[PDB]
There are 2 protein chains.
Amino acid sequence: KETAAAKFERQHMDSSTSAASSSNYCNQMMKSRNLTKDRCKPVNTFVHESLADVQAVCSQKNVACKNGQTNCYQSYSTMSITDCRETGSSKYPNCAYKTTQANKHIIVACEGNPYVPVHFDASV
Amino acid sequence: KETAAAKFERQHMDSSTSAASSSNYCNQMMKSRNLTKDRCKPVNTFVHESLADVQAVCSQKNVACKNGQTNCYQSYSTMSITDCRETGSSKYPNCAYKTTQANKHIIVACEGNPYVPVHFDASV
């Protein structure tokens, strides 16, 4: 099995680009990050900052997660992100996504030692 | 009981201001909208656009909701919003919130006839 930290990296980290390069970014990334195997993951956000900057969020603003848990953190600064969401033309195994680029604060849940992101909660 | 549409209005609509007026906006609004009765609602977003403009989102971009349901819609345009999230100093019945103002697309789930928003899913 994948560690929670490694799963967050696979699902949510893209430090190789400063932003989504095309409208096809999500189609390409949801597939290559293995989020279209066995099902179309409906919603997923990629963060275009260094892994260091995203891990650093775990020592930034402590906020409640949507589910009421207390181990969520909001980035002090805004970050380049891409939201990927399934569109009406999407049907497994032909998954289809809308790519929306934005600059927002990210909110992540953190766990472990080292204390690192394990869930992407929301962006603001 | 409250209708789903009326609950969305109470939880998510603030057409009376163009944006959050102070850092205390969420403390005031979470209380006056009855979201601190019986418990501190952990996370909640207010939309500073007309009710008409928010209802109109139900005929805009059809996208998957985070939970996989197919009745979510993303606003074509960005809207003035405020995210309210519980802080570490928060403890029922003294609920405490961080106010974060932003301009983003909203994603809402829609139901019924008339087809209107009944859940705030996310903003992008």
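All residue numbers given for chain A refer to Swiss-Prot; the residues shown span 27-150 in order.
According to its header, the structure was obtained by X-ray crystallography, 1.8 Å.
Just so you know, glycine gets a Cβ as well, placed from its N, Cα and C.
As recorded in Swiss-Prot, the features of this protein are as follows:
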type	residues	note
ACT_SITE	A:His38	active site, proton acceptor
ACT_SITE	A:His145	active site, proton donor
BINDING	A:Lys33, A:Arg36, A:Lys67, A:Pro68, A:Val69, A:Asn70, A:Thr71, A:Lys92, A:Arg111	substrate binding site
MUTAGEN	A:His38 to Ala	Loss of activity
MUTAGEN	A:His145 to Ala	Loss of activity
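Everything Swiss-Prot records as a feature, shown here on the structure.
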residue	record	Cβ within 10 Å
A:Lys33	substrate binding site	13
A:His38	mutagenesis position	19
A:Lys67	substrate binding site	20
A:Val69	substrate binding site	21
A:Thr71	substrate binding site	21
A:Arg111	substrate binding site	28
A:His145	mutagenesis position	20
- Item | List of the recorded positions A:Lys67, A:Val69, A:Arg111, A:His145 facing chain B, defined by a Cβ pair under 8 Å | A:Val69, A:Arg111
- Item | Separation of alpha carbons, A:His145 (mutagenesis position) and A:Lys33 (substrate binding site) (Å) | 9
- Nearest-integer angstrom distance between the alpha carbons (Cα) of A:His38 (mutagenesis position) and A:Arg111 (substrate binding site): 14
